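Down below is the structure, laid out as structure tokens.
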Amino acid sequence: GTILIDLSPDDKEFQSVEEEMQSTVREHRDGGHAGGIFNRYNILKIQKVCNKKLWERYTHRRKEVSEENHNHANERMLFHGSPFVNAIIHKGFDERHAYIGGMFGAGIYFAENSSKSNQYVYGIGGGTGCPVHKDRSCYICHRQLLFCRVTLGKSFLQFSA
Amino acid sequence: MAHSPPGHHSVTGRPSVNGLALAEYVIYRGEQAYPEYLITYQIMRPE
Ligand SMILES: O=c1cc(-c2ccc(O)c(O)c2)oc2ccccc12
Ligand SMILES: [Zn+2]
């Protein structure tokens, strides 16, 4: 049920998503090991993901959370990077997309920094880099990230490094 | 997949060392997220 619509570079929505992508690049403490060395991206394409069933599944849960939390979903737009982004856009998030070894337990992880999600595009820790050149810093090969809508509700604040 | 802490719907991982890092978040139900945009890109080699 999923379709992908190309946004024109002239479109304000392309421009605001490119800006959140470009503006939330940071340096990482691994010096680029996991995601590569770069300060900016060459954005080749931005596509809107539309799937009716997955959207309704999201809004249902969003209402349950909201009603348990004085009518506040606490919704955010956050990045997600993975070798399975082509499965996620078709079947949605589920326990197969969970980071069993993550710092906050077995769940599904999202980032405010685009460059944090870029570290997971070729796998946990960047895996072995691009399929074609085996390069975690490949400048030739095309990469893909998801920019996602996420419901936090009453969030348990974990302080951490 | 684990459960969220009793009385809560997600976890916020607040950075408490790297002052430039933004937050990270964890949900325990896949239904709490929706993939809005697919972005195709190259990282650019600094000049
Ligand atoms: O975008 C992320 C993807 C993933 C991720 C981790 C393990 C996986 O098997 C996966 O499919 C995605 O982890 C993150 C951790 C912190 C912040 C963002 C991410
Ligand atoms: Zn490559």
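Sequence positions for chain A are given in Swiss-Prot numbering; the residues included correspond to 952-1112, in order.
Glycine too: its Cβ is placed from the backbone N, Cα and C atoms.
Note: A:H1084 (Zn(2+) binding site) has non-local neighbours A:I1091, A:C1092, i.e. same-chain residues 6+ apart with C-beta under 8 A of its own C-beta. A coil conformation is recorded for A:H1084 (Zn(2+) binding site) in the three-state DSSP classification, outside any helix or strand. The feature Zn(2+) binding site is assigned by Swiss-Prot to A:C1081, A:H1084, A:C1089, A:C1092.
Sequence-distant neighbours of A:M1054 (mutagenesis position) (same chain, six or more apart, CB under 8 Å from its CB) are A:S1111, listed in sequence order. Here the residue is the original one, while Swiss-Prot reports the published mutagenesis A:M1054 to V with the comment Loss of activity.
Each of the binding-site residues A:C1089, A:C1092 was scored by the other Cβ atoms within 10 Å of its Cβ; the lowest score goes to A:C1092. Around the Cβ of A:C1081 (Zn(2+) binding site), the same chain contributes A:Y1073, A:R1087, A:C1089, A:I1091, A:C1092, each under 8 angstroms and 6 or more positions distant in sequence. Proximity of the recorded positions (A:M1054, A:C1081, A:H1084) to ligand 2: a Cβ under 6 Å from the molecule is found for A:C1081, A:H1084. A distance below 8 A between C-beta atoms marks A:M1054 as the recorded positions from A:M1054, A:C1081, A:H1084 lying next to chain B.
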